Amino acid sequence: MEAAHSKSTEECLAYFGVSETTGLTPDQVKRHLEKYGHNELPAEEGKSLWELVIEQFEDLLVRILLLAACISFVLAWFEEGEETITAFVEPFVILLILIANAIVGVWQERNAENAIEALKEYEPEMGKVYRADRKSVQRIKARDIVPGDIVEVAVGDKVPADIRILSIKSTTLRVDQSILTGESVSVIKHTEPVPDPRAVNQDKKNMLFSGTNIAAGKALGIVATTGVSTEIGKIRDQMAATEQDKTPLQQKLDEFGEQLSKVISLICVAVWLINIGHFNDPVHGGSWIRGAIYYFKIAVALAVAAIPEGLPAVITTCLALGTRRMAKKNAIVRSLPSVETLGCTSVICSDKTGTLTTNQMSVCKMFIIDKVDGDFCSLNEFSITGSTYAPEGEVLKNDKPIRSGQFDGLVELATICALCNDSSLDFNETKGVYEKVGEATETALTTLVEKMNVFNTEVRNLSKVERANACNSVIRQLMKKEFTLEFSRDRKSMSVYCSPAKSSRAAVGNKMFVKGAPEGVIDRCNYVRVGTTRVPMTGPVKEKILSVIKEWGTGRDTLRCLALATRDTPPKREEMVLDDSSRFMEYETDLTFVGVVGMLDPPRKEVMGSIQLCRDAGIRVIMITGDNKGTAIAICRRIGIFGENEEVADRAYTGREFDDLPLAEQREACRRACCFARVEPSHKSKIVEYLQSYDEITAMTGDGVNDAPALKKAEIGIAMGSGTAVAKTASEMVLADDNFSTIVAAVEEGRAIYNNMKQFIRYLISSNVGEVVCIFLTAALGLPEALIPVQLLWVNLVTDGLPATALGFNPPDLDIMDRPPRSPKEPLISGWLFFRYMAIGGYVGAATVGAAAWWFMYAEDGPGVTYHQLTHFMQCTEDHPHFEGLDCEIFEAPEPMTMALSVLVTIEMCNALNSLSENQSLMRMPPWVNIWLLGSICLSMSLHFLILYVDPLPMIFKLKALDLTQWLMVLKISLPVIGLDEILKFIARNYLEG
Ligand SMILES: C/C=C(/C)C(=O)O[C@H]1C(C)=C2[C@H]([C@@H]1OC(=O)CCCCCCC)[C@@](C)(OC(C)=O)C[C@H](OC(=O)CCC)[C@@]1(O)[C@H]2OC(=O)[C@@]1(C)O
Ligand SMILES: Nc1ncnc2c1ncn2[C@@H]1O[C@H](COP(=O)(O)OP(=O)(O)O)[C@@H](O)[C@H]1O
Ligand SMILES: [Mg+2]
Ligand SMILES: [Mg+2]
Ligand code: NA
């Protein structure tokens with residue numbers, strides 16, 4: 001049944017053809033249970049083992065290495081019996097890495113808390129219904145409830161389904177709907193219809209929602225919807241956002257593999273075209289059946305050369321290091337690839353209650369009468385400090401401490417607040433903090449009484465647990481509450497009838513203490529207290545009282561105001577019909593006005609500053625709350641989102657106002673407006689979606705289950721440490737200390753981490769460019785293998801792996817947080833940097849091939865044809881007497897390759913220092929800036945010589961020690977790489993853009 005809230009009780013009963021006195025018959029239940037299903041939220045799954053594994057091998061790059069490793073495995077078996085003992089090294093090293101980087105990928109995904117599981121914790125196991133079977137209520141399984149049955153809820157129950165209220169048995173029904181609105185203030189329900197078909201949850205005061213709980217009262221209703229069709233069901237469906245979207249950096253890495261997989265094949269085509277005269281001459285060695293082993297050889301070397309095999313490892317290591325750094329700042333990260341994204345954040349959406357605020361009602365202002373003289377009426381106003389339920393804070397007057405006890409009026413004020421109260425304070429020794437017991441707006445009064453300590457009761461020695469209600473207990477020892485005239489909607493006030501508990505206060509006699517909506521209470525007052533005296537209520541006194549109350553309730557204050565009063569001469573206990581609330585207004589007449597208290601859910605201390613720091617970094621902050629527009633806007637001004645007098649006509653909307661706008665306007669409002677109130681959970685995700693529609697990196701901060709959808713939809717969901725489990729499980733980060741400042745620190749961390757990643761990524765990929773150039777030269781020029789896949793993997797995994805990791809340790813800039821968010825589509829390298837790295841690559845591709853060709857010609861260890869006939873080295877065994885005159889196994893010597901590898905390694909160790917800064921010379925920024933980089937290079941060279949000396953290695957790597965003359969050659973062709981890059985920088989740092 002849709003729109004049950006807009007229908008009358010009769011119509012809802014008629015809709016299901018059920019009687020409120022009997023309920024559904026077993027046949028109806030069976031029927032409805034077949035049509036509507038069971039009243040439960042469906043669990044989730046899909047993490048199929050034979051699926052999450054296939055995903056690890058879904059990347060275009062990992063597939064190329066998968067194929068390559070296989071092709072390399074076939075060439076290992078179909079290998080000569082020369083030394084096929086260590087030929088499968090390469091095929092296994094690759095397969096090892098793949099299954100390694102793949103098994104880890106399943107680890108981060110298998111280990112994931114389900115937000116749905118946490119949400120289902122709000123679904124009660126049992127429910128109470130009235131069926132045709134019995135006349136007495138039946139306590140059955142909540143999941144067995146169905147649309148149409150008559151349900152009963154009472155204090156403490158967790159609402160079992162979305163229900164249309166039929167009849168309230170208590171004076172009022174109090175409901176805590178915080179899971180849908182984020183507010184803990186209990187809402188007063190009624191049974192009248194709510195006309196508006198587009199009404200929001202907070203407007204549906206005649207409905208009870210599944211997952212919510214009853215704070216007080218008892219009522220009967222009819223189930224309208226169950227399962228996924230409920231409000232918490234909408235939250236659940238939204239949480240089912242399985243479609244995983246990749247971050248900007250991840251997107252940049254995917255396009256890289258795209259073009260890479262193209263260039264690879266493109267080069268493979270070039271090679272198959274450069275060798276035109278291959279099968280043109282009578283060749284018998286190159287079998288058409290078995291001869292393509294030449295291409296399946298280079299095809300492998302090419303892939304291994306282009307793919308930065310070690311990149312995915314250095315990224316995770318860098319992110320892991322960053323994650324620990326943030327945890328140090330009380331920022332627990334649940335998603336590693338989030339650290340980077342947070343730094344790209346341009347818009348931070350934020351919940352208010354419990355996130356921006358403490359979610360702890362606090363009385364911050366109060367007043368009593370000061371003087372009365374005809375038309376003149378002055379007041380004694382005080383402010384109160386503290387933003388929590390803890391009895392910590394002072395009462396000030398003119399920003400100066402005072403003793404509440406000194407003012408008689410305050411003594412009565414406190415007495416009313418202590419007695420006309422149904423809540424209390426409790427110290428949670430486990431969590432080490434004071435918590436409320438009962439309603440928030442009532443506990444604020446309790447807490448208030450503890451701060452005022454009107455009787456100057458000694459509380460220093462007392463402990464936490466004892467301090468919690470020390471002053472309130474003092475007043476209860478003086479005046480006893482005999483009974484309560486519970487609050488009722490028709491009167492909007494409540495009172496307690498009390499009498500002295502000691503003959504020492506006999507003069508007070510019977511008194512009724514009243515509190516409530518100001519207007520009604522004040523109208524029922526005929527007197528006003530002035531100290532311990534009392535004078536009549538006059539027009540001037542009344543207007544003075546109301547005028548101040550009006551200011552407190554709608555300006556920079558916008559406080560929730562309560563008027564406090566006491567009937568000095570109440571009726572006889574026997575003249576009061578206590579079971580008929582409709583009589584209570586009359587008993588609360590002829591009152592004496594005592595004072596007013598003003599309270600609010602206060603912003604956290606570090607929020608205002610945090611907002612400003614965000615703004616400096618070009619980061620906008622938008623409030624999205626389930627609370628009302630008025631207080632939402634007031635808080636925006638308090639924390640700086642809006643200026644003190646800024647016009648907010650079109651910069652603030654309620655959920656209903658927002659939906660009223662056309663889809664087009666809705667989209668733009670999200671860019672201009674900074675405040676959305678009276679919102680439903682779907683509104684928050686909707687606005688986040690709109691922001692993202694403009695390709696903005698948006699974050700969401702929240703604490704309630706009503707923030708879940710939005711926390712999920714956002715690129716970075718940030719949850720409060722003291723928030724709900726649902727919010728935490730749906731977020732990428734958790735602020736363990738609920739300190740908003742941590743968000744700014746996390747953003748900075750994210751920008752600093754990215755700048756370094758942007759470096760070692762360029763360093764690594766730059767290296768792969770040279771490696772591919774080499775393979776291309778030593779293939780087109782028909783020269784002998786200068787480098788083999790086994791050699792390349794070691795370079796891209798260890799040799800450069802360490803230096804890359806060390807680059808992630810570069811010191812961050814100073815103006816990092818003083819600059820605007822970087823565009824998400826910003827390319828890691830293009831323009832001048834493209835050409836700049838286009839050259840460095842060409843160089844490396846020549847320094848390696850040349851270092852190999854050098855040994856085969858001008859070296860003093862194996863001279864060759866100084867006429868480049870080294871190209872036809874292949875035709876040495878076929879026609880030896882041609883132009884040889886030496887062993888043919890010379891074109892496989894370890895000397896030439898070792899020469900090339902030492903050039904590559906040395907060039908990279910030097911190109912690492914070139915990576916310490918983009919456009920800054922190593923002189924303007926010395927290498928010793930990053931002690932880790934230096935220590936990194938040393939660990940690399942040592943591991944390099946390790947492969948040239950430890951006998952069991954040179955064999956598998958096909959390498960061989962070098963002379964002091966050999967090495968000199970390397971340092972002569974590598975070292976100049978620093979000069980080249982140092983020059984390219986100048987070309988831009990002093991011309992292009994510098
Ligand atoms: C790994 C090694 C190589 C040689 C490779 O093919 O990388 C190219 C490539 C795919 C791109 C290029 C490389 O292009 C060339 O070097 C041109 C062809 C020369 C080959 C001649 C044969 C000897 C990157 C690497 O390098 C240079 C030096 O220009 C820069 C950049 O990459 C990035 O922004 C990095 C993203 C992680 C990309 O143009 C990128 O394509 C894109 O879509 C981008 C936007 O990504
Ligand atoms: N326990 C209480 N005792 C005295 N007054 C109360 C109590 N609870 C609420 N009130 C008052 O009655 C008002 C509640 O009106 P109501 O129609 O239920 O909802 P709303 O807050 O949306 O106006 C409050 O603004 C408050 O001043
Ligand atoms: Mg109301
Ligand atoms: Mg909240
Ligand atoms: Na998210």
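Counting begins at 1 with the first residue displayed.
Recorded method is X-ray crystallography, 2.3 Å.
Every residue, even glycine, has its Cβ placed from backbone N, Cα and C.
A C-beta separation below 8 Å, combined with a sequence spacing of at least six in one chain, links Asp351 (active site, 4-aspartylphosphate intermediate) to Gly182, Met623, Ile624, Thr625, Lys684, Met700, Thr701, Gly702, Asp703, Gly704, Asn706, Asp707. Positions annotated as active site, 4-aspartylphosphate intermediate by Swiss-Prot, on the basis of experimental evidence: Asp351.
Swiss-Prot lists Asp351, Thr353, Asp703 with the feature Mg(2+) binding site, giving experimental evidence as the kind of evidence. Counting only same-chain residues at least 6 apart in sequence, those with a Cβ under 8 Å from the Cβ of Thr353 (Mg(2+) binding site) are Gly182, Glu183, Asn359, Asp601, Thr625, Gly626, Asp627, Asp703, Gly704.
Among the features that Swiss-Prot reports, ATP binding site is placed at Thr353, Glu442, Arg489, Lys515, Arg560, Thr625, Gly626, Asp627, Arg678, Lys684, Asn706, with the record citing experimental evidence. Secondary structure from DSSP puts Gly626 (ATP binding site) in coil.
Taken residue by residue with DSSP, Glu771 (Ca(2+) 2 binding site) is part of a helix. Under the heading Ca(2+) 2 binding site, Swiss-Prot lists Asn768, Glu771, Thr799, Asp800, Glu908.
Secondary structure at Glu309 (mutagenesis position), taken from DSSP and collapsed to helix, strand or coil, is coil. While the structure shown retains the original residue, Swiss-Prot records the mutagenesis experiment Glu309 to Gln with this note: No loss of calcium binding. Strongly decreased rate of phosphorylation of the active site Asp residue. Interferes with conformation changes that are essential for ATP-dependent Ca(2+)transport.
In Swiss-Prot, a published mutagenesis experiment is listed as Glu309 to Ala, annotated Interferes with conformation changes that are essential for ATP-dependent Ca(2+) transport. Spatially close to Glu309 (mutagenesis position) yet at least six residues away along the chain are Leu65, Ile97, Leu793, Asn796, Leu797, judged by Cβ distances under 8 angstroms.
With a cut-off of 8 Å between CB atoms and residues at least 6 apart in sequence, the same chain places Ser72, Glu90, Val300, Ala301, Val304, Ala305 near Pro789 (mutagenesis position), listed in sequence order. As a published mutagenesis entry, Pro789 to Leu appears in Swiss-Prot alongside the note: Almost complete loss of Ca(2+) transport activity because of reduced Ca(2+) affinity.
Its own atom aside, the Cβ of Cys876 (mutagenesis position) has 17 Cβ atoms within 10 angstroms in the protein chains shown. DSSP gives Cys876 (mutagenesis position) a coil state; it is part of no helix or strand. Among the mutagenesis experiments that Swiss-Prot reports, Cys876 to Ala is described with the note: Loss of ATP-dependent Ca(2+)transport.
Of all Cβ atoms in the shown protein chains, 14 besides its own fall within 10 Å of the Cβ of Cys888 (mutagenesis position). For the mutagenesis of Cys888 to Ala, Swiss-Prot gives this note: Loss of ATP-dependent Ca(2+)transport. The structure shown keeps the original residue.
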Original post:
When you measure from each Cβ to the nearest atom of ligand 4, which of the binding-site residues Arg678, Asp703, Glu771, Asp800, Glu908 fall under 6 angstroms?
Top reply: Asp703
**OP:** Name the one residue among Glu771, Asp800, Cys888, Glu908 whose Cα is closest in three-dimensional space to that of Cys876 (mutagenesis position); these are the recorded positions.
**Re:** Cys888
**OP:** For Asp703 (Mg(2+) binding site), just count the other CB atoms lying within 10 A of its CB, please.
**Re:** 29
Subject >> binding-site residues listed as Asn706, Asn768, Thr799, least Cβ neighbours within 10 Å >> reply: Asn768
Original post:
Over all shown protein chains, what is the count of other CB atoms within 10 A of the CB belonging to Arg560 (ATP binding site)?
Top reply: 17
**OP:** Would you mind listing, in sequence order, the residues at least six apart from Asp800 (Ca(2+) 2 binding site) in the same chain with a Cβ closer than 8 Å to its Cβ?
**Re:** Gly310, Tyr763, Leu764, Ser767, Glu908, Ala912, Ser940
Subject >> Secondary-structure category, per DSSP, in which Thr799 (Ca(2+) 2 binding site) falls >> reply: helix
Original post:
According to DSSP, does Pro789 (mutagenesis position) fall in a helix, a strand, or coil?
Top reply: helix
Original post:
Under a criterion of Cβ-Cβ distance under 8 Å and sequence separation of at least 6, what residues of the same chain contact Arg678 (ATP binding site)?
Top reply: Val200, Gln202, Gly626, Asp627, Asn628, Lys629, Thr654, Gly655, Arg656
**OP:** Measuring Cα to Cα, tell me the gap between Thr799 (Ca(2+) 2 binding site) and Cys888 (mutagenesis position) in whole angstrom.
**Re:** 32
